[PDB]
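Enquirer: Sharing a structure with you now.
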Amino acid sequence: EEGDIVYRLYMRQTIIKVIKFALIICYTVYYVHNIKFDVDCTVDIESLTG
Amino acid sequence: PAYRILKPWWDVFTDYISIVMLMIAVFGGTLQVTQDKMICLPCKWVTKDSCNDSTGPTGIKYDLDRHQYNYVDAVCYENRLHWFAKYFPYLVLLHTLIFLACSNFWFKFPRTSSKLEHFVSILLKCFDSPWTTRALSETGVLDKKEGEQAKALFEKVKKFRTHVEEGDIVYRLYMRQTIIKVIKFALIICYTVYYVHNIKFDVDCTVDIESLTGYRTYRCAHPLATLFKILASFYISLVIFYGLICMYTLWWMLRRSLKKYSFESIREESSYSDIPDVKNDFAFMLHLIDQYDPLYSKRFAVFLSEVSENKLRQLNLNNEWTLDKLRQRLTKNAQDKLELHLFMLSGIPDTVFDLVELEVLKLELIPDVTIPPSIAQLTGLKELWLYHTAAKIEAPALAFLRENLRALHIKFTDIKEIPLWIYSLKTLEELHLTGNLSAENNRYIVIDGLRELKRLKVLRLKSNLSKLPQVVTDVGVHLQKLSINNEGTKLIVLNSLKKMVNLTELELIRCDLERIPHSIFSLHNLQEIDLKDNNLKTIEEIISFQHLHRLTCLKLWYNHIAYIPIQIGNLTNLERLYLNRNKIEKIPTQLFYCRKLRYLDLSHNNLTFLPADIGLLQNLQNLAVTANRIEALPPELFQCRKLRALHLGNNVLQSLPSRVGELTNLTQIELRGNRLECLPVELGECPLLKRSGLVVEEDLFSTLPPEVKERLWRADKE
Amino acid sequence: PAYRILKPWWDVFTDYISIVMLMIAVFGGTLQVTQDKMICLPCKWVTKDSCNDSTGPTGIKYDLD
Amino acid sequence: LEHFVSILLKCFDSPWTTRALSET
Amino acid sequence: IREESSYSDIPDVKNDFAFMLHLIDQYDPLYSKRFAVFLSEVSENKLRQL
């Protein structure tokens, strides 16, 4: 009757799951479009290849 | 098996973190193995051992074979690349392994493993017991089996406590373990953080091999540097978390000082105070189990209490003694009263009180007794004897005893064995106290409350008393018999005894009085007097006993009396007279005015002959003159027609007169210890005599006629 | 199951050491198998069966397959 | 060995032992 | 143990049964103690009486 520990932990657990969910949706969708097949890159090594 | 209970939460976190560390270790290792590449090229223009870094463009031509690139790769990988970037995952793997070894060592180490498995086995079989939950529920009738289970369990716990108390091995090893983990933590943080920045993607290396290639310097690239860098950051983060957990554990353990388990909370709460505190190597286990679940501590603590054990003893004792067994153990005593005598038990079996016919209860040397209400079943109880047994009681049983008791005997060492409630009683008729009734500067405080015992008809005290208590003479309105056995301690009477007008029998025994006091003459109702061991030499004062018309018995043995005063002839109502074991030289004839005498005992005096006046005891029935030096009996002895027993053995008789034939009612006679050669035939003339009753040596007995012996044979079985 | 009692502590340590030894054995074995390489080159100038060790630089040509 | 340890465990597990030891 | 618990009538052990006891002693002396009781003849006599 006295404890009240299980409810608190399950509460915190659910909250952590939800906030983590939101974060991963956020940055995943923000950065997903950057994947591409072809890329142009300028690396600046003249001495080794020209 | 069920060692989950041992492991605390921090141990759990350490375990899973170790698994994760091992996972990333294996991953980095296999990644290193499956590709192990570095990509090198030369540098044409050199400035300070480094690259100068100075119509479409065209590719550069170095004129090298594919295999030479691999050679220079291997060389620059071997030499100039830094060892940490090579051997990171191997080291991590090693570290994880030695963490886990430190973790599971004290389980796998046998000397402690035995103690642990034994401990937890005891704990689980204790927790599963039913009597535990009963005892806790308490805050009937039980099975024989589980009682013995519990008893065996108690002793198991006791020997186990004795066995574990000395060691202190587990605590030391756990201490060493934690310390190793912490110092190793610190070291790995140190050099890992010191060397982590050395990992780089690009490396310039000058190896000095001109002959094989003709180039001095090289620029090389290491693809996996970035990945190992992030893994190392992640690694040290996990490691930091691990070490903080270990530090918390260490701080807790060193702060708390666990060698003594305080235990005070349950004994304050549940009111089981008689449990000692715990010593080293058995407290630590309890601290751990407390960290897991406090309930098992409480469930285990119950067996440590002795009160619980005493109650369990009472329960087995109530369980064991069956009624049928007790019924056969009972005894019907000399007064035709059913009695039970018990000694040296742990308490009172409750099965006692269903023996409804019981009339006397005796308790001897039984500690911490409480009288239960079931005593109301013993409707016929009349006596209770408490020998060194203090007794508590509550009101219902108390009321039953107030209304249904006649006598109380107490044998005690001091006041602590005196129940205070006895003075609230009302139907008591006898009180018997054995022990000193007084304390320093507190004479007779123990008995101040006697006034409430308004029905006491007999008091006897054997208490080494200097004086007669005032309270006795105050209660003397209704007291009928008082008896003091003082064991030679001088008693002071001092004028109070005169108030006891109702007294009918007085015994002032072993009080070293040395003279019969004159207060006795006012006690006109006295029937019997006994003056054991008062060194009495002359008893002339008995003249004033002539007014005690019911005086029938005078008991003066083992004194120094030299002669019988003549006035004895005026005590015409005497029935019993004992003057044996004295120094008497002659018999006055005046004794034989007491013609209602039945019993006279003059054995062990200095008598030579019996006067003819012995014929005057017309009411004599039994007589002992044993162990004097009488040679022959006067004829007038046989004028006492009513004789039934004559004890004359162990004298120096030379002949037995024939007139023994006249004793019709003789059934018992002593002639043993004489130098007779035969017996007179007239012994056969006694009708009521039997073979068992003719008490004489067998060789002398054989001299009788066979016909007499046949009639004796017939007489016995009839 | 029941033979734990027979084994003393030193036997236990021997067992776990043997496990570790076998582990490193298997690892070295598979490592040898999966790459089994050595990388050789010639040496142009020889002195006592050993290398003499004697406009930008240019790569050397041995003309080998 | 298996026979020996069987004897040993059933001796340790025997009920008479705890009485025999408790008497001292 | 025979000096301590006062069961003197146990002989010393010979080869191939002593060695086992030494091993069990190295594991835990307690099993050796609990096993030692049955060797005594006093144990048999007392159980007969009981």
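By Swiss-Prot numbering, chain C shows 15-68, 92-102, in order.
Quick reminder: no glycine exception, Cβ is built from N, Cα and C everywhere.
So Swiss-Prot lists these for the protein:
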type	residues	note
MUTAGEN	C:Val40 to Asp	Abolishes activity in hypotonic solution
MUTAGEN	C:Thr44 to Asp	Abolishes activity in hypotonic solution
MUTAGEN	C:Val47 to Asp	Abolishes activity in hypotonic solution
MUTAGEN	C:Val47 to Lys or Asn	Impairs activity in hypotonic solution
MUTAGEN	C:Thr48 to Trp, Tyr, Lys or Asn	Impairs activity in hypotonic solution
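Surface or core, plus neighbours and distances: that's what I need for these features.
Expert: DSSP assigns C:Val40 (mutagenesis position) to a helical segment in the three-state reduction.
Within the same chain, no residue at least 6 positions away from C:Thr44 (mutagenesis position) has a Cβ under 8 Å from its Cβ.
All protein chains considered, the CB of C:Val47 (mutagenesis position) has 8 other CB atoms within 10 Å.
Following the DSSP three-state reduction, the secondary structure of C:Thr48 (mutagenesis position) is helix. Its own atom aside, the Cβ of C:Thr48 (mutagenesis position) has 9 Cβ atoms within 10 angstroms in the protein chains shown.
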Enquirer: Whole-number Å distance between the CA of C:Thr48 (mutagenesis position) and the CA of C:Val40 (mutagenesis position)?
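Expert: With distance taken Cα to Cα, C:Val40 (mutagenesis position) is 12 Å from C:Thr48 (mutagenesis position).
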Enquirer: Count the other Cβ atoms sitting within 10 Å of the Cβ of C:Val40 (mutagenesis position), across every protein chain shown.
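Expert: Excluding its own Cβ, the number within 10 Å is 10.
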Enquirer: Could you tell me the C-alpha distance between C:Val40 (mutagenesis position) and C:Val47 (mutagenesis position) in angstrom, no decimals?
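Expert: C:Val47 (mutagenesis position) has its Cα 11 Å from the Cα of C:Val40 (mutagenesis position).
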